[PDB]
Amino acid sequence: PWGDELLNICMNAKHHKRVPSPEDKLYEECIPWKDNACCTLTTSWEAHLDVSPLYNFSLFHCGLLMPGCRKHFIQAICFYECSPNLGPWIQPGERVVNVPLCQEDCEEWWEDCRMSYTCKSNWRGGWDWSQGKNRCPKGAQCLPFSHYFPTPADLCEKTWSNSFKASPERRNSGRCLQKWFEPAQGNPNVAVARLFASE
Ligand SMILES: [Cl-]
């Protein structure tokens, strides 16, 4: 699996489009991808629900989640579900492993979530699942994100089960992806996927 075989594709996960294509309408935080998207309008909207049915995973498990924080998590979903530029990190259903996120992306996400609350530092398993929605298990204290995720890297990496890696590279280095970008400026991740598909 290699080279161009990896550019402009969508992972084989349950919601993804079979190939990327333009979308006339995508919802709010997913707008940057509408040029060429792996997500449908439906998915984009479902990404913005209080508890997205895409994963049935509640971010409000500790009640106190700041809007600035939740915004980052929604953008992360759009990135995951919409990006046509993840091919080089796709691995076997398919998924993504260690997509390198630029330092600013992890930094800002962390900074904006410091004041919000969670009860676990590893979200990949060990939840109480009685309502079809996850709850904090017995003994898991709700504390600030900065307690369970001491650093930006912890947050980037452990919330999404190693889909993302906190890159030491910065934005516009050509060596890391942004999880969100201003639509007007064009997709800076195209160049990065292209680079990694060659090596
Ligand atoms: Cl992208």
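If you go along the chain as it appears here, the first residue is 1 and each next one adds 1.
The backbone N, Cα and C atoms fix where each Cβ goes, and this holds for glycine too.
Under mutagenesis, Swiss-Prot gives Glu28 to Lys (Swiss-Prot position 45) with this note: Abolishes interaction with IZUMO1. DSSP gives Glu28 (mutagenesis position) a helix state.
Cβ neighbours of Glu28 (mutagenesis position) (same chain, under 8 Å, six or more residues apart in sequence): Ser44, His48, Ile74. Quoting Swiss-Prot on the mutagenesis of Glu28 to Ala (Swiss-Prot position 45): Nearly abolishes interaction with IZUMO1.
Under the heading of mutagenesis, Swiss-Prot lists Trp45 to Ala (Swiss-Prot position 62) and annotates it as follows: Nearly abolishes interaction with IZUMO1. DSSP classifies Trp45 (mutagenesis position) as helix under the three-state reduction. Other C-beta atoms found within 10 angstroms of the C-beta of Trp45 (mutagenesis position) number 16, with every protein chain shown included.
In Swiss-Prot, the entry for mutagenesis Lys133 to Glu (Swiss-Prot position 163) states: Mildly decreases interaction with IZUMO1. The structure shown retains the original residue. DSSP assigns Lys133 (mutagenesis position) to coil in the three-state reduction, placing it in neither a helix nor a strand. The number of other Cβ atoms within 10 Å of the Cβ belonging to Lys133 (mutagenesis position), over all protein chains shown, comes to 14.
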Query - Anchor-to-anchor distance, in angstrom and between Cα atoms, for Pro92 and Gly93 with 13 residues unmodelled between - result: 7
